[PDB]
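Contents: one structure, followed by commentary.
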2 protein chains.
Amino acid sequence: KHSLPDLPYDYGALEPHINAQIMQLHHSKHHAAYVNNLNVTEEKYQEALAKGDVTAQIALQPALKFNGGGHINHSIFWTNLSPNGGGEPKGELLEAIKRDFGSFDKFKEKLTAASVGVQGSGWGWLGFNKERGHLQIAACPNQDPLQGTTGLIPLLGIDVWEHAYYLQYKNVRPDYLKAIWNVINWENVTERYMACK
Amino acid sequence: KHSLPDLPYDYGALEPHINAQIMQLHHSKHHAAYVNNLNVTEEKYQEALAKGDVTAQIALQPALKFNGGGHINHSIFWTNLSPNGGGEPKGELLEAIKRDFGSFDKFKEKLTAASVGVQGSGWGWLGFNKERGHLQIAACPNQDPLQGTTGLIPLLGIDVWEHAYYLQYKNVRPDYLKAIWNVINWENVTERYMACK
Ligand SMILES: [Mn+2]
Ligand SMILES: [Mn+2]
């Protein structure tokens, strides 16, 4: 069974950029609900599959992408954030960023653009393209996970569901986007990128 | 007002790779129908737009994308083929193919896989990514046009609707894919590649 990962930090470790009320609801309520519902759906899929009930397997897909993706996306998200974070990466990651996007600041414009560009709920991603051997930016609707739906390996995700910012920033998503750059755990992103090498 | 372009060759020019019956049906019936229905939809949209009828506008979008995309895609497709075609391209395009995909043979596998990979009706495309400055393979469902939905600039299209091949190859879509390379007009895709730069 899948379980709720602990936050690597306190609910209020990201203040003042993401306030503690958000962090607490986002983790203990939204993420918790995805894990529990995933578990339920996986159990129901076990039965459908054993019976060769194809109709039921197909009927269960939305719940499985949504709750499974919910779990995958937030689990990556918490490791992407840190009180020790902000700034710019170093080493190869930074050179790949300059190489594929021109400059770190050009990269930030792009990921922000994708993230701001999401109509409705969704996520902006920095991913790695294993076929082409380079970095790539992508956006996903609702809880659709990056690797499951595109093949890109996720490096850094930014959650632009309204629940991820609305208590602090209301309708002004680009203020949230501005703020989050200050808490990005470039340590972890670099780690994920070295895993693709 | 849009019109059906003449074919650059005669209906039997691509034998024995694509037979004369397919070409004549594809051009004089299928493309003609997209053109006809595009003209009709565009006029209706003009009316809705001048009445500020957003409902009617939004209700016309599937027809506009389907018939518009059909017109766009087939227009490109006819120039991508030639009775004098086949072989490999030369100059920069060939260099970009080697740089972006490794070799011409690997590129060919990648375009084939993406084309075979289409479930239902659609197109495989070789495209150009402006903001990244490189070649990029994509696939579009139905008549969704490459640029309008994806931003990539079309260089080479491979129609994998069943009408593109079924009378001659039936269900064996890969044999059609193996055959079409004998008639690719590399001169035209080169031009399209030089126009991007
Ligand atoms: Mn969320
Ligand atoms: Mn067609």
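Following Swiss-Prot, chain B shows residues 25-221, kept in their order.
Just so it is clear, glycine is given a Cβ too, placed from its N, Cα and C backbone atoms.
Residues or ranges marked as Mn(2+) binding site by Swiss-Prot on the basis of experimental evidence: B:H50, B:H98, B:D183, B:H187. In the three-state DSSP scheme, B:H50 (Mn(2+) binding site) falls into the helix class. Of all Cβ atoms in the shown protein chains, 23 besides its own fall within 10 Å of the Cβ of B:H50 (Mn(2+) binding site).
In Swiss-Prot, the entry for mutagenesis B:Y58 to A, H, N, V or F states: Reduced enzyme activity. The structure shown retains the original residue. Listed in sequence order, B:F90, B:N91, B:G94, B:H95, B:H98, B:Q167 are the same-chain residues at least 6 apart in sequence whose CB falls under 8 Å from the CB of B:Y58 (mutagenesis position).
In Swiss-Prot, a published mutagenesis experiment is listed as B:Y58 to F, annotated Loss of nitration. Enhanced dityrosine formation on peroxynitrite treatment. Secondary structure at B:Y58 (mutagenesis position), taken from DSSP and collapsed to helix, strand or coil, is helix.
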Residues that sit under 8 angstroms from B:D183 (Mn(2+) binding site) by C-beta distance, when 6+ apart in the chain: B:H50, B:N97, B:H98, B:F101, B:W147
Among B:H98, B:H187 [binding-site residues], residue with fewest other Cβ within 10 Å: B:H187
Residues flanking the Mn(2+) site, with Cβ no more than 8 Å from the Cβ centroid of B:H50, B:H98, B:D183, B:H187 and excluding those residues themselves: B:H51, B:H54, B:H55, B:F101, B:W185, B:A188
Three-state secondary structure, B:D183 (Mn(2+) binding site) (per DSSP): strand
